[PDB]
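These notes concern the structure reproduced below.
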Amino acid sequence: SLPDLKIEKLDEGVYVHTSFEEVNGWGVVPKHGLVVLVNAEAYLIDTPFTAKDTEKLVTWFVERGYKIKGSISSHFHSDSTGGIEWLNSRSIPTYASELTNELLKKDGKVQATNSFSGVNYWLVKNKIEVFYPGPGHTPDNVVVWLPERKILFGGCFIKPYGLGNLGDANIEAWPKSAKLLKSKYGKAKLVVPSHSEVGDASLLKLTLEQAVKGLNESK
Ligand SMILES: C[C@H](CS)C(=O)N1CCC[C@@H]1C(=O)O
Ligand SMILES: [Zn+2]
Ligand SMILES: [Zn+2]
């Protein structure tokens, strides 16, 4: 059996949700995302793999008096977007980048209700910022920055030990994207990857090194 959904406090106003899935060819994969609290409102940063876990996650917060204001998905793969269909059915606003919605469409998946283009997008003014560093893990990957906490949710772009599945990756672009990310959020207090433990700004350097190595190995 898979472990259950976990929800744990990370910082004042920020929780990490971890879900688990058996992935063909990769084994059991943990997935971290965040929940961010602003007053009595909650924002989901990435959805769990399944509608079932998305509902569990939402219910956990609703029980504690929060209203679910929005969800943002970091990239098109299912481990960031699997709960979109369910959230949309409940009229909970969902957000994704234009590129993400286009990839969802092409992949036969329900799109986020709201989208944005460009490099910086403020989901919540002064509190939650979405940044696009360029193609890497996927063409559309974005990160989420909480300036009040200096916490960067790097999602599936942050790959400190190895790049993982390159099926949708842009190996030529990843190093330039990773350098841009590291120069932008080099002062991060915490960096939260999708598939490995929370770390400090060093995870940005390691991702860059891995991207550079991967490109070299590809040539
Ligand atoms: C299925 C997920 C979607 S990012 C995936 O591609 N993974 C998870 C573990 C191996 C590989 C990765 O880590 O990039
Ligand atoms: Zn992915
Ligand atoms: Zn992932």
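The numbers used for chain A are those of Swiss-Prot, and the residues that appear cover 21-239, in sequence.
According to its header, the structure was obtained by X-ray crystallography, 1.7 Å.
Note: Cβ is positioned from N, Cα and C throughout, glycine not excepted.
Swiss-Prot has this to say about the protein:
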- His95, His97, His157: Zn(2+) 1 binding site (BINDING)
- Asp99, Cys176, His215: Zn(2+) 2 binding site (BINDING)
- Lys179, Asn185: beta-lactam binding site (BINDING)
- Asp99 to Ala: Almost abolishes catalytic activity against cephaloridine and imipenem; drastically reduces catalytic activity against nitrocefin and benzylpenicillin. Only one Zn(II) ion is retained in the active site, in vitro (MUTAGEN)
- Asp99 to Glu: Drastically reduces catalytic activity against cephaloridine, imipenem, nitrocefin and benzylpenicillin. Despite mutation, two Zn(II) ions are retained in the active site, in vitro (MUTAGEN)
- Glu105 to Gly: No effect on catalytic activity against ampicillin, various cephalosporins, or imipenem. No effect on resistance to ampicillin, aztreonam, various cephalosporins, or imipenem, in JM83 E.coli strain (MUTAGEN)
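Counting in whole angstrom, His97 (Zn(2+) 1 binding site) lies 13 from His215 (Zn(2+) 2 binding site) by their C-alpha atoms. DSSP assigns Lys179 (beta-lactam binding site) to coil, not to a helix or a strand. Between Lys179 (beta-lactam binding site) and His215 (Zn(2+) 2 binding site), the C-alpha separation comes to 8 Å.
Within 10 Å of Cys176 (Zn(2+) 2 binding site), counting C-alpha to C-alpha distances, fall the following of the recorded positions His95, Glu105, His157: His95, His157. The Zn(2+) 1 site, placed at the center of the C-beta atoms of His95, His97, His157, has further neighbours from the same chain whose C-beta lies within 8 angstroms: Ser94, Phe96, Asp99, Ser100, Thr158, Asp160, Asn161, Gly175, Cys176, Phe177, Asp188. Take the mean position of the Cβ atoms of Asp99, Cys176, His215, the recorded Zn(2+) 2 site; other residues of that chain with a Cβ within 8 Å of it are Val49, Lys51, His97, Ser100, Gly175, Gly184, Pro213, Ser214. Measuring Cα to Cα from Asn185 (beta-lactam binding site), none of the recorded positions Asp99, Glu105, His215 fall within 10 Å. Of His95, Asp99, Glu105, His157, all annotated as recorded positions, the residue with the shortest Cα distance to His215 (Zn(2+) 2 binding site) is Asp99. For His95 (Zn(2+) 1 binding site), the same-chain residues 6+ apart in sequence whose C-beta sits under 8 angstroms from its C-beta are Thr101, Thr120, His157, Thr158, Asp160, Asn161, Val162, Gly175, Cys176, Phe177. Distance from the CA of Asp99 (mutagenesis position) to the CA of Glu105 (mutagenesis position) is 13 Å.
DSSP gives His215 (Zn(2+) 2 binding site) a coil state; it is part of no helix or strand. Counting neighbouring Cβ atoms within 10 Å of each of the binding-site residues (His97, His215), the lowest count belongs to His215. Close to ligand 1, meaning a Cβ under 6 Å from one of its atoms, are these of the binding-site residues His95, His97, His215: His97, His215.
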